[PDB]
Number of protein chains: 2
Amino acid sequence: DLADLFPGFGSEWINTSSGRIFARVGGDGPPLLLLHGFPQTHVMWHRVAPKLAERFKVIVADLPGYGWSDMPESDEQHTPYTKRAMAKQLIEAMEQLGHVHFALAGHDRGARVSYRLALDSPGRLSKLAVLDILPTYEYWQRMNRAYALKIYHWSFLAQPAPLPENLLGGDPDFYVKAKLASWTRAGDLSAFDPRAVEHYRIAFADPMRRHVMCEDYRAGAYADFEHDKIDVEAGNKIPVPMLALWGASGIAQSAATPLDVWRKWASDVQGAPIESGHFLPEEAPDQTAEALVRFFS
Amino acid sequence: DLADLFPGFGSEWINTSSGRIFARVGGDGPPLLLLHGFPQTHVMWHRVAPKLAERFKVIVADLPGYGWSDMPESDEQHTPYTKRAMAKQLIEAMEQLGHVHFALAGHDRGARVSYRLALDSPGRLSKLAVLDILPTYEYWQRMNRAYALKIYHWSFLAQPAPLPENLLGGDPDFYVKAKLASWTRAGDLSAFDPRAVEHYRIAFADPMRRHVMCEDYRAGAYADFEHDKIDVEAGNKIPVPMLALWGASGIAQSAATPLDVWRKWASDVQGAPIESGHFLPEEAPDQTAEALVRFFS
């Protein structure tokens, strides 16, 4: 079966109006919500969450539609898998636990939920950390030949259904393992705990979960972009103190200098590179956990 | 099984130093070479070639690596599937037939071979017609969010092997049929002869054929782009009289105004939209054949 990678952490099924959020919960102290991205689940935090649980109440959540969270039915505008909708759902989930003001760190898609949360509902966040992303608007505005080859999956997974679903279903194991490996510094799976890979692979083997991931990327090409575009053309900046962390060999540093971009989006931003590919908490767990503890405390 | 869609045409296997080129040959008069694109074969010309064969010797050729033409071995730079190499191979094939000066019409990938032929060896062409393309450099230069989504397959099929090969293997029948239908005005397969669709489906069923198509798009992302860049920078223009046809709902018209672009690339170019999606000779065979006859006469 699937391994428990958070020894001592509790498990919670949090009801919301859009379905249940699964989370592991551990620690004590100020609340800290950790959000994963694609093609992973909450267990990507398993190397950094124990160190964070020494100082914080750490809630490690599967995104709406991911992992063991429920999958709301999507619609023609991919509404439940827009980051605006996901942020609202997670705000609800945290309200169910009594957390109306919390710290938040996200990676990949979860970092896109995080900064959208901070634009829409800044009063909910004490501090924000985003790992190896630039805003969705910035990726699309920088989509030239070199970047279109590098993050082809942004345009491939956003193709109308069922085109990417039908291609992904012939050999799902190949695709999830290809994405994990190709975005690491070494280019293989050595940075990952093999028990964590099994979580990712099992989640990706469900065709409904794969459809959700495509809906996430469809939202990323359309409504998420439009939502971002409104803010940046209006000069709306994130007022929450924030940390932008990126991998020297990761995705965000390709096609832009991350700190200069985030300073356009956030009034109070600090940044640091980490020698790592895209998967900061697994490739560089110690370095990531130390940056996060220092920033949040 | 596979129908003969060219009543009265002979079937020739033309030997070159890179492998055999398969061609249907009919008519008499000045030689006219017709080149197909992706994901099709020579049979895409089956509704227009008989009307052209009333006034020309019409040679309907499978591109190197496509259809029934031989598949040369590729290499690290995808050399045999660069449009420069494909043009040299087709010049060799025409020489085997005694044709050193000929008319040329190409569609999709075949139109890219054609305009590269016109730039490299303009002395070989009397007149050139390209159907529903802009130069490869122009597509990559106009790469933005909108175009990345519309021609996602330019970045997807160019990913390093075996990523697109594996995914296309997930459902090849769906993918070739999805590509045919989605680029038509109607949005389904009703514009195609079902017997022609069988030709495209059978060719796409061969994994080695699908690999060649990926090598073509890899060339399109790298060497083909660099070859085009040299010409723009040196200001090299096509000196051959050219006709540019495009679909009102086709690919070229979304990127930019196609005649305006081609005038930057050609000193003598006429142009016209056809009421059509991407597949002009099948969606609009009368308008396409009429425009080609008038131009080539």
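Chain B is numbered as in Swiss-Prot, which gives 3-299 for the residues shown.
Every residue, even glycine, has its Cβ placed from backbone N, Cα and C.
The feature domain 'AB hydrolase-1' is assigned by Swiss-Prot to B:32-270.
All protein chains shown were included, and the count of other CB atoms within 10 Å of the CB of B:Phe40 (mutagenesis position) stands at 21. Swiss-Prot lists B:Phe40 to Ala among its mutagenesis entries, and the accompanying note reads: Reduced catalytic rate. Minor effect on substrate affinity.
Experimental mutagenesis is annotated in Swiss-Prot for B:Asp110 to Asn, with the remark: Loss of enzyme activity. In the three-state DSSP reading, B:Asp110 (mutagenesis position) counts as coil.
The Cβ of B:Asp110 (mutagenesis position) has B:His38, B:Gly39, B:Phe40, B:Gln42, B:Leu133, B:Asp134, B:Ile135, B:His280 as same-chain neighbours under 8 Å, each 6 or more residues away in sequence. Among the features that Swiss-Prot reports, active site, nucleophile is placed at B:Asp110, with the record citing experimental evidence.
As annotated by Swiss-Prot, fluoroacetate binding site applies to B:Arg111, B:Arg114, B:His155, B:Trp156, B:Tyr219, with the evidence given as experimental evidence. Under a cutoff of 8 A between CB atoms, and with a sequence separation of 6+ in the same chain, the neighbours of B:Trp156 (mutagenesis position) are B:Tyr141, B:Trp142, B:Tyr219, B:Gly222, B:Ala223.
B:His155 (mutagenesis position): 19 other CB atoms within 10 A of its CB, across all protein chains. What Swiss-Prot notes for the published mutagenesis of B:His155 to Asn is this: Reduced catalytic rate with fluoroacetate, but increased catalytic rate with chloroacetate. Minor effect on substrate affinity.
Under the heading of mutagenesis, Swiss-Prot lists B:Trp156 to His and annotates it as follows: Reduced catalytic rate. Reduced substrate affinity. Classification of B:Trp156 (mutagenesis position) by DSSP places it within a helix.
Looking at Swiss-Prot, you'll find the mutagenesis B:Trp185 to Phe noted as follows: Reduced catalytic rate. Minor effect on substrate affinity. Sequence-distant neighbours of B:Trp185 (mutagenesis position) (same chain, 6+ residues apart, CB-CB distance under 8 A): B:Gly252, B:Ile253, B:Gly279, B:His280, B:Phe281.
Counted within 10 Å of its Cβ, the other Cβ atoms near B:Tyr219 (mutagenesis position) come to 22, all protein chains included. Experimental mutagenesis is annotated in Swiss-Prot for B:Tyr219 to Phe, with the remark: Reduced catalytic rate. Minor effect on substrate affinity.
A mutagenesis experiment is reported in Swiss-Prot for this position, B:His280 to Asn, and the note states: Abolishes hydrolysis of covalent reaction intermediate.
The feature active site, proton acceptor is assigned by Swiss-Prot to B:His280, with experimental evidence given as support. Its Cβ placed at the centre, B:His280 (mutagenesis position) has 25 other Cβ atoms within 10 Å.
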With DSSP assignments reduced to helix, strand and coil, which class does B:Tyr219 (mutagenesis position) get?
helix
8 Å Cβ shell about B:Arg111, B:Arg114, B:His155, B:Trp156, B:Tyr219 centroid, fluoroacetate site members excluded:
B:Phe40, B:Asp110, B:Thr138, B:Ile153, B:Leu159, B:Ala160, B:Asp218, B:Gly222
Rounded distance in angstrom between the Cα atoms of B:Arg114 (fluoroacetate binding site) and B:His155 (mutagenesis position)
16
Students should find that the Cα atoms of B:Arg111 (fluoroacetate binding site) and B:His155 (mutagenesis position) sit apart, in Å rounded to an integer, by 13
What count of other C-beta atoms do you get within 10 angstroms of the C-beta of B:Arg111 (fluoroacetate binding site), across all chains shown?
28
